[PDB]
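First up is the structure itself, then whatever we jot down about it.
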4 protein chains.
Amino acid sequence: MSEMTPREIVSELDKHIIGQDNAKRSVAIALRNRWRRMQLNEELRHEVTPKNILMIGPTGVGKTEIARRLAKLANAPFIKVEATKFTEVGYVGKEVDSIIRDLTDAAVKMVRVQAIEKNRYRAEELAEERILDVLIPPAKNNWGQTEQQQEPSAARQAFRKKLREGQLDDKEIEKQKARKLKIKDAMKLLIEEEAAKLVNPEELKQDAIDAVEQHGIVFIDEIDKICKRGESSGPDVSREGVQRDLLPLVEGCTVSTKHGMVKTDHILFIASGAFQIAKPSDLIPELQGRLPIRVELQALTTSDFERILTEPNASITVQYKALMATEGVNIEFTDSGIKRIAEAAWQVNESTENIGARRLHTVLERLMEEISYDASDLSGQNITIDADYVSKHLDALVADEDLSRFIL
Amino acid sequence: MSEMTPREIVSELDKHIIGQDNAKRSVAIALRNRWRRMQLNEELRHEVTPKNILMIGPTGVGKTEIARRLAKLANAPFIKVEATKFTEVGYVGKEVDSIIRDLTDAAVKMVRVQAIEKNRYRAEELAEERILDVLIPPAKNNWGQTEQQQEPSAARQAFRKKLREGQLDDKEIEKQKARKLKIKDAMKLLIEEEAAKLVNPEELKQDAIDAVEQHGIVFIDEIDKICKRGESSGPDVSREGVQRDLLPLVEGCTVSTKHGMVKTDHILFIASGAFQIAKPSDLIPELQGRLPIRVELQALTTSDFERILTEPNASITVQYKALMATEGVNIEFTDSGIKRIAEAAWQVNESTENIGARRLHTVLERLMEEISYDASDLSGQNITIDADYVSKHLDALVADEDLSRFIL
Amino acid sequence: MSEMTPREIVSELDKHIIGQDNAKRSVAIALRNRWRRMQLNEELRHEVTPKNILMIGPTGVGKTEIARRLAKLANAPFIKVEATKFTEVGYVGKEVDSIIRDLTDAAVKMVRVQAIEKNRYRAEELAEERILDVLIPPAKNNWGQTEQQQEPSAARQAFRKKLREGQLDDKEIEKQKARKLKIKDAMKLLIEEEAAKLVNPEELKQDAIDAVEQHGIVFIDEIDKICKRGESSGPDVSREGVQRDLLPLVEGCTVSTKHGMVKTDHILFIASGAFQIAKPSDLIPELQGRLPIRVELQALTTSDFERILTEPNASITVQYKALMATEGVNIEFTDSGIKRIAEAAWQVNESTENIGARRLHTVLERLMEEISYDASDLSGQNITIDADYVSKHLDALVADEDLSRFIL
Amino acid sequence: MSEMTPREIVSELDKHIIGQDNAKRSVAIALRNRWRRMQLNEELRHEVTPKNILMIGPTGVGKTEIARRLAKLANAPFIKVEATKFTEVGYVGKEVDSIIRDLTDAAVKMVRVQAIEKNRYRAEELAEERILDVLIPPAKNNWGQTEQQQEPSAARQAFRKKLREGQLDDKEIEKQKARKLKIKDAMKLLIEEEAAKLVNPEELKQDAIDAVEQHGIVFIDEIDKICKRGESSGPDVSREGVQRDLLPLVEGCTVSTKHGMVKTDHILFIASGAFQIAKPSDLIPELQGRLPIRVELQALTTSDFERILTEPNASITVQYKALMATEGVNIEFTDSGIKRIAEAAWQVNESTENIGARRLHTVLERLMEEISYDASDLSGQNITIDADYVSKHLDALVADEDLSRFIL
Ligand SMILES: Nc1ncnc2c1ncn2[C@@H]1O[C@H](COP(=O)(O)OP(=O)(O)O)[C@@H](O)[C@H]1O
Ligand SMILES: Nc1ncnc2c1ncn2[C@@H]1O[C@H](COP(=O)(O)OP(=O)(O)O)[C@@H](O)[C@H]1O
Ligand SMILES: Nc1ncnc2c1ncn2[C@@H]1O[C@H](COP(=O)(O)OP(=O)(O)O)[C@@H](O)[C@H]1O
Ligand SMILES: Nc1ncnc2c1ncn2[C@@H]1O[C@H](COP(=O)(O)OP(=O)(O)O)[C@@H](O)[C@H]1O
């Protein structure tokens, strides 16, 4: 099982989300206040109430990714539903118990794929027993010693080591089979047709169910755009409603679905958004109060950037190096470009409109349009990417405001 | 069977709902005016009419939880439907006899789980007879005495006491089975595949039907916002209708459904909401008359809070201690912080807007942000949470109006 | 079969609907004009046309209950559809052939339950044959005399009389069974599992069908709010439409449904409502003319009340006595309170708004809030409820207008 | 497997999309920034993010066809969804994860047909073994040599060469068969009933899944008309939402589907449209940031046309020749008509409104009305289509503005 202490939770955070400590902090305080529970009895296993979180602040500084990530290391199943959607001011038809239904549909194509390296390496030593079986059969009547089985190997395990270097031969092996095929096929087959025997009844469900149930985490994005305070950001309280609908979810219900009936009850909720338009004080009271833990995030810096450009472990930048290396190019970003790199983000974000950390992403892939293209030429060649570089393909762009409008 | 006297019903209320005596009172007066019925004949079993309840008052002072709980000890099935919902001013598609429909779908995953420690302990002694049977068979032809049965036990009840300390052996027992498995599995199985023989035909229905039918209790929240008198709380009498739709439910009909045909006729209804917009006199007559018993509730006090902070048996505050302890921290709340604890909620509720008892929930989880976080360090350490404490992390917050607007 | 002469029909009416004679009158004249038909041939069995009724008048004086009841003694299946509904000015989706579909869904959970005391007392003498069968078996090879069967009873019918006073023993009796249970269970079982053998193929349908088909009665409430005459009570003739849709029903069609295809044709219709807004002259002509029989009702009196308070056979008042007795309380209403009781209704209904007979209901349950609560104390005690009583808990209430607004 | 280098990707473009080099370029830069990924590990296989593309420019100059084709040689599965669609301002019901859903439903009737000349020529040699088997059976007990198998052929491979010139005989061969048919049938059958044994379990899915997944490419057409800045191209931010909905798709989710559960995460997206109404800077941030790579296209020239008229490998013009030949007409276009051919499109596009390259298509099929009709007469006759020609059937048309409005 998972847990992690408060700080532990944080620290893996600072691994991919620069700054906003306060932020992290809370979310972890929610995720232990979580664990804690379990460890009680039955009374209070069921009278204490997922400490759901309200995420006030500007855009692109990481409310989402703070959640997204928290959850990945919780190893919780997770989904982010935009608040908008349930509005349909195009007037369609939106039901909110859907949300829970998709927090299962990952809670699966999550259980699945998170079962093919736990039970994959367990059955490449079971797809071999099925070819060292057709090239040379362990002659009828095994005289039980389990050590006269590694004794077929007296040539059998000479073919076992010869499966990795010489294949493409015509063979046929044992709703079963009885089929005559070929070996590089078949090798790619059995595998598949073997994960099946790696039992998938009321296990990939029931426990996938447990998934959601135990908990993930839903991040209800934008909540603020669904509540009133008049003028420009009120049509009707034909939005107020979606706060209502919502309630139950957060406030605790069962729900109908596909793989099994699910209990929202204990699910964790993380409600986002910026409120230049209203004020959290402005939710329906009901909601207001299921959002116990409130926290601010604040806009990142120039530095903050620079640092997001490199101190993220998946770093953007690196994404480059490696990507870029693949064509035979070392690439290497100075202190002093990683400086302008940011520097631009910030200047651009300040003239057009500011989209968050977001800009770096675009500013970059643009830096490289040159390199990133010609790359397969540079076969070995290496390049120095630095201020003086940067500014040559940037400055006038960033310069041209109205271009940036289009193309950054 | 249940009943309880008027006062009995009450006194279990005051167990988790401070004050509002008048409230309780009524509700209980409904819940016997209920029983009484039964005890009559056939004439008046079917000519007297569940004494439905109109819950006029402010928000977060207990209308819901008064119902909610009433029902829990009625051991009735219960659902709270928000009135809004049937409106869809986004225009979707709402049918209202849905309401009754879900009052059944808990009337079940309520009959269910409330049938697995009644009939659970009855068949842990029936899943053993199914293993003390495969380890050592009571040899062919039992010479009837029922006392040469505890006489297989001359070694059989030596394996019965040895089922609690040594398992994981490879065994196979008797749309039946004929299946070769193992014993920590199989133990977790049989149980399940045994609650089946614990007959679940026209019983887990029929009587679940009675449930609803005999009753639970539907709490139609907000009734007030579905009724007209003009200006800012009338769009059209395109809400009028919801009252209309509803009608029947309360006014007495059959409804179509999944596990069986239900009759709404005698279910109990408790219709909530505040009416600063209209006035109960403003329901359609038909309804109006179906909300016979009328009651007011009154906004809780500073004291009332203080008392909610502690005199609730699930106490908030306690939730802490015990939640908090789990990290190795005794926590203790003075009289005199529970004082400011309240003191605050009240002062905040009076400056932004007042959400009810609701605020404590929020004000608190905020007190603790410190404690609740650092907690895993305080391994043993104990803390004294008291006025002087409170005010250090509160006073300026509460101070800062416009913050509180966000973060309480 | 049913019929009843005109007056007969009336008289059972005056049993629970004080006054409005004219009203009754008609409805019965419809219900014989009904019978009459059948008694003709084939020509005129199918050229004469259910004499459907238009029920003009104020609210709460009994259009509905005049119908509701008429039908119960017709023993017709019956439903009251609000006219509103099909409007959806929230814009959903309403189809009108639904109506007929629910006039079947009772025409069932009516046929059903009206078959378990016709065939219940027929099979408690068939669930015994199944226990006096397991406690002492009628030894192999019955030597046919039918009078050596009451001759097992030479001890068998000593256990038959002993089934009513000594049970809870462990027995097992004969998609059948083969099951080992216990006797207070099983007794509650067999019954159920025996109504099944009380044949339920193409009988509980086909004749339930006959139900509707033969006839009940639909009371289309409010019809007037679905027709035009401009100003405050016309949006569009986007309501006119529902008169249209409707037509066929009343005017004669088949309809698709669940248990069987149904023919509206001969169904009886009773169309309600008050027309302060328009005038019956104001229906679509088509409708106008399927509402042959027109009748007024007029608002009830003070007396009328008083009399509804006692001369109804299910009397309200009595509802009290008996309900109230159950806790050990005789209760007894004077001439002279039953006077004020009413007196209030009337005064209240005249200040706030007047809801019909409806008020009594509420005025009362309020009278008793005192008694109705403390009742379980009065264990024997008896009380005199009379003017001087009444006015002590009423007068100021009725006084306070604006309270009454809420709580009467 | 595919890849191709940046330039390689390009050069096959310039094969059917004259000019717009910059365009191509990018797109290719995406389609390697794609490959590269794969070649990394697991960390960065799943932390780098398909480099999605924003296609700013005028209409009919190639955005679509640049994508369309890109994908064809990527041999990716592809779909272009119009942004409009999800709007329904007629108000229907649009879900957007539909988009992904259809990117699968070609990802298939693409895997399918692209599996019947790979495995088609593999089993025309397997449907013969099934007739050289009924005409002359390889007599019981094959004495294993695999060279006394081509030795049935001592008359058997005399019937194998005689299957191409003499058929229609009455034969019967081996949920199998046992059926008595005939041989030109049966030949057209077996084939089919043989692509089945060419295994189609969790292969025609799973890998079709990969398709989408590894990728095709969705081209979200017109993105611009789903975003706000006011006046004539904003109704509400009841379009805003479409951007919202979309999000996830591009921003990374699982989607439910027919042949299997798909992950959108890594698919490639290329979002089109012109922005004379807004400005790419005007997308919701979230999106904005997911359109990393930005590119412009520029309206083609007279020349560019001329060159589209011919330098396309499928050439329009050629379409003619060959289409036209089929009637017995060589046709030949001078340099100097292909000149006016273009010359015209350009002059028309500048007077009515300019639809892009689009016009040639129309201008042409009009040139020909004459030829294209009379063609079946010109049996041999050959024609010289050239300026002086062109202008005889064009000049006054192009002349007549308001005609062209109708008829080009
Ligand atoms: N504080 C930050 N530290 C690291 N990365 C960040 C930070 N803020 C934003 N980002 C990155 O830039 C984009 C913004 O993140 P996201 O969480 O979706 O923004 P927001 O929640 O603020 O709307 C993502 O690519 C995100 O991973
Ligand atoms: N007066 C009450 N007595 C005890 N707790 C209350 C009371 N009113 C509100 N609460 C608390 O705050 C929450 C609000 O109760 P609720 O019944 O949902 O309020 P309301 O009906 O007024 O909307 C509950 O969880 C409960 O603990
Ligand atoms: N004339 C009357 N005689 C007896 N009871 C009446 C009378 N009028 C109304 N009631 C009773 O008071 C309420 C009004 O009846 P209902 O038929 O639904 O009113 P309406 O049809 O006039 O809208 C019901 O409880 C009804 O049974
Ligand atoms: N610049 C281009 N190069 C070659 N053909 C083009 C070009 N632009 C448009 N066309 C032709 O006219 C049609 C329009 O191409 P399309 O990609 O659909 O234009 P757009 O994206 O600008 O809407 C295509 O069938 C193609 O033959």
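We number chain C the same way Swiss-Prot does; the residues here are 1-174, 210-443, in that order.
Recorded method is X-ray crystallography, 4.2 Å.
In case you wondered, yes, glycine gets a Cβ from its N, Cα and C as well.
Quick look at what Swiss-Prot lists:
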type    : residues                                                                : note
BINDING : C:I18, C:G60, C:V61, C:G62, C:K63, C:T64, C:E65, C:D256, C:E321, C:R393 : ATP binding site
MUTAGEN : C:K63 to T                                                              : Can neither bind nor hydrolyze ATP. Do not form multimers, but stays as monomer
MUTAGEN : C:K80 to T                                                              : Some effect on protease activity
MUTAGEN : C:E88 to Q                                                              : Severely reduced protease activity
MUTAGEN : C:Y91 to G                                                              : Partial loss of protease activity
MUTAGEN : C:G93 to A                                                              : Almost no protease or ATP hydrolysis activity
MUTAGEN : C:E95 to W                                                              : Partial loss of protease activity
MUTAGEN : C:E266 to Q                                                             : No effect
MUTAGEN : C:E286 to Q                                                             : Reduced protease activity
MUTAGEN : C:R393 to A                                                             : Complete loss of activity
MUTAGEN : C:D437 to K                                                             : Partial loss of protease activity; when associated with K-436
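Annotated features taken from Swiss-Prot, shown on the structure.
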residue : record               : DSSP class
C:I18   : ATP binding site     : coil
C:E65   : ATP binding site     : helix
C:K80   : mutagenesis position : strand
C:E88   : mutagenesis position : coil
C:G93   : mutagenesis position : coil
C:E266  : mutagenesis position : helix
C:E286  : mutagenesis position : helix
C:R393  : mutagenesis position : helix
C:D437  : mutagenesis position : helix
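Distance between Cα atoms for C:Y91 (mutagenesis position) and C:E321 (ATP binding site): 25 Å, as a whole number. It is 19 Å from the Cα atom of C:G93 (mutagenesis position) to that of C:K80 (mutagenesis position). In this structure the C-alpha atoms belonging to C:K63 (mutagenesis position) and C:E88 (mutagenesis position) are separated by 24 Å.
Among C:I18, C:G60, C:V61, C:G62, C:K63, C:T64, C:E65, C:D256, C:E321, C:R393, the residues given in the record as binding ATP, the maximal Cα to Cα distance rounds to 34 Å. Calculated from their C-alpha atoms, the gap between C:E286 (mutagenesis position) and C:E95 (mutagenesis position) amounts to 16 Å. Under 6 Å, Cβ to nearest atom of ligand 3: this is the test, and of the recorded positions C:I18, C:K63, C:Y91, C:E95, C:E321, C:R393 it is passed by C:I18, C:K63, C:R393.
With respect to their backbone Cα atoms, C:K80 (mutagenesis position) and C:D437 (mutagenesis position) stand 33 Å from each other. Sequence-distant neighbours of C:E321 (ATP binding site): residues of the same chain at least 6 apart with a C-beta under 8 Å from its C-beta are C:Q278, C:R279, C:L282, C:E286.
In the structure as shown, the Cβ atom of C:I18 (ATP binding site) sits within 10 Å of 20 other Cβ atoms. For C:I18 (ATP binding site), the nearest neighbour among the mutagenesis positions C:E95, C:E266, C:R393, C:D437, judged by Cα separation, is C:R393. Checking the recorded positions C:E65, C:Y91, C:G93 against chain B with a Cβ-Cβ cut-off of under 8 Å leaves C:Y91, C:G93. Looking only at the mutagenesis positions C:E88, C:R393, C:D437, the one with its C-alpha closest to C:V61 (ATP binding site) is C:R393. Most buried of the mutagenesis positions C:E88, C:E266, judged by other Cβ atoms within 10 Å, is C:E88.
For C:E266 (mutagenesis position) paired with C:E88 (mutagenesis position), the C-alpha to C-alpha distance reads 20 Å. Taken residue by residue with DSSP, C:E321 (ATP binding site) is part of a helix.
When the Cα of C:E65 (ATP binding site) is compared against those of the mutagenesis positions C:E88, C:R393, C:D437, the shortest separation belongs to C:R393. Checked against C:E88 (mutagenesis position), the mutagenesis positions C:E95, C:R393, C:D437 differ in C-alpha distance, with C:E95 being the nearest. In this structure, the CA atom of C:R393 (mutagenesis position) is 31 Å away from the CA atom of C:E95 (mutagenesis position).
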